[PDB]
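> I'd like to ask you about the structure that follows.
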Amino acid sequence: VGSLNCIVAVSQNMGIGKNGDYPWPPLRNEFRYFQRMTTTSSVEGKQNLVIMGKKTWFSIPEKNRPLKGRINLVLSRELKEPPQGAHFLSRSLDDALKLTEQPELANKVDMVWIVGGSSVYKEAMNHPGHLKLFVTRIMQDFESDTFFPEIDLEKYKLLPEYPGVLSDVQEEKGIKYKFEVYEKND
Ligand SMILES: NC(=O)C1=CN([C@@H]2O[C@H](COP(=O)(O)OP(=O)(O)OC[C@H]3O[C@@H](n4cnc5c(N)ncnc54)[C@H](OP(=O)(O)O)[C@@H]3O)[C@@H](O)[C@H]2O)C=CC1
Ligand SMILES: CN(Cc1cnc2nc(N)nc(N)c2n1)c1ccc(C(=O)N[C@@H](CCC(=O)O)C(=O)O)cc1
């Protein structure tokens, strides 16, 4: 019960993963940016909630699990309890959001960040209400086996700027990328 946002890093051909990992070499400032966006809460004494499907939870290195300073929720219909290190397990995105409204969490969470994977995004994308997409455009093609859903530009507007988000083209390990913010309201 705060903002609902999706954050993703996409190659030119819309890939986000390849054999359980992201397709390019590690980009430390892309990770630094992902960490600060998802960890920074807007209010005082609140923490943001991160929602992720199971394959995404297992692609984070064990040392980095759970993602520090955030409430980590995993989506799965197969698991019986949250994986080791996870704070909550939900069977569906609606239940994950119905949970935020439990007195439990109702007072602790600021923003909800959808961090993947593809089915998770596809659904938050069609979910109604106000939604922002924070897209990292990796400007090169990468062999992938999982993709980000098509952004409908009649519903999503690309913003010209956003506070805290660099506007220039970045480059790291010879890969250029840029940060984009899209907003919907329906
Ligand atoms: N570049 C980037 O930004 C990102 C890259 N990644 C990478 O992308 C790929 C992750 O892949 P993807 O296959 O899309 O995986 P998810 O992380 O979406 O895992 C899919 C599993 O999560 C559960 N799940 C997914 N959607 C839901 C739902 N709506 N309700 C309940 N359970 C759900 C199901 O678990 P079950 O079968 O147990 O029911 C499903 O088998 C990896 O390669 C990862 O490293 C991931 C995130 C962002
Ligand atoms: C598999 N993967 C998914 C992944 C990677 N890049 C992304 N980039 C963005 N922009 N959006 C995403 N949703 C995203 N997700 C991972 C892998 C590692 C960590 C992770 O270790 N993150 C640390 C960052 C520490 C660091 O490398 O600086 C954290 O505290 O956020 C996160 C996501």
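Sequence positions for chain A are given in Swiss-Prot numbering; the residues included correspond to 2-187, in order.
This deposition comes from X-ray crystallography, 2.3 Å.
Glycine is treated like the rest: Cβ placed from N, Cα and C.
Checked Swiss-Prot, it gives:
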type: BINDING; residues: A10, 16-22, 55-57, 77-79, 117-124; note: NADP(+) binding site
type: BINDING; residues: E31, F32, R33, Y34, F35, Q36, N65, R71; note: substrate binding site
type: MUTAGEN; residues: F32 to R; note: Reduces catalytic rate 5-fold. Reduces affinity for dihydrofolate 9-fold; when associated with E-36
type: MUTAGEN; residues: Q36 to E; note: Reduces catalytic rate 2-fold. Reduces affinity for dihydrofolate 9-fold; when associated with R-32
type: MUTAGEN; residues: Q36 to S; note: Increases affinity for dihydrofolate about 2-fold. No effect on affinity for NADPH
type: MUTAGEN; residues: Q36 to K; note: Increases affinity for dihydrofolate about 3-fold. Reduces affinity for NADPH about 3-fold
type: MUTAGEN; residues: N65 to S; note: Increases affinity for dihydrofolate about 15-fold. No effect on affinity for NADPH
type: MUTAGEN; residues: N65 to F; note: Increases affinity for dihydrofolate about 3-fold. No effect on affinity for NADPH
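Help me picture these features in the structure, burial and contacts included.
Long-range C-beta contacts of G18 (NADP(+) binding site), restricted to its own chain and to partners at least six residues apart, with a cutoff below 8 Å, comprise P24, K56, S60, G117, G118, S145, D146, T147.
Its Cβ placed at the centre, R33 (substrate binding site) has 10 other Cβ atoms within 10 Å.
DSSP assigns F32 (mutagenesis position) to a helical segment in the three-state reduction.
For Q36 (mutagenesis position), the Cβ neighbour count at a 10 Å cut-off comes to 15, with all displayed protein chains included.
The secondary structure of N65 (mutagenesis position), as reduced to three states from DSSP, is helical.
For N65 (mutagenesis position), the Cβ neighbour count at a 10 Å cut-off comes to 11, with all displayed protein chains included.
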> Going through the recorded positions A10, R33, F35, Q36, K56 in sequence order, which have a CB under 6 Å from an atom of ligand 2?
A10, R33, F35, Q36
> Return the residue, from the listed binding-site residues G21, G118, with the maximum count of other C-beta atoms within 10 angstroms of its C-beta.
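Within the set of binding-site residues, the most crowded position is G118.
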> Would you kindly give the Cα-Cα distance separating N65 (mutagenesis position) and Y34 (substrate binding site), rounded to the nearest Å?
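Roughly 16 Å, rounded to the nearest whole number.
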> Name, in the order they occur in the sequence, the residues of the same chain whose CB lies under 8 A from the CB of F35 (substrate binding site) and which sit 6 or more residues away.
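The answer is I8, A10, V116, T137.
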> Determine the most Cβ-crowded residue among the binding-site residues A10, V121, using a 10 Å radius around each Cβ and all protein chains in the structure.
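When each Cβ's neighbours within 10 Å are tallied, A10 tops the list.
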> Taking every protein chain shown into account, which of the binding-site residues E31, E124 has the largest tally of Cβ atoms within 10 Å of its Cβ?
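The residue with the most neighbouring Cβ atoms within 10 Å is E31.
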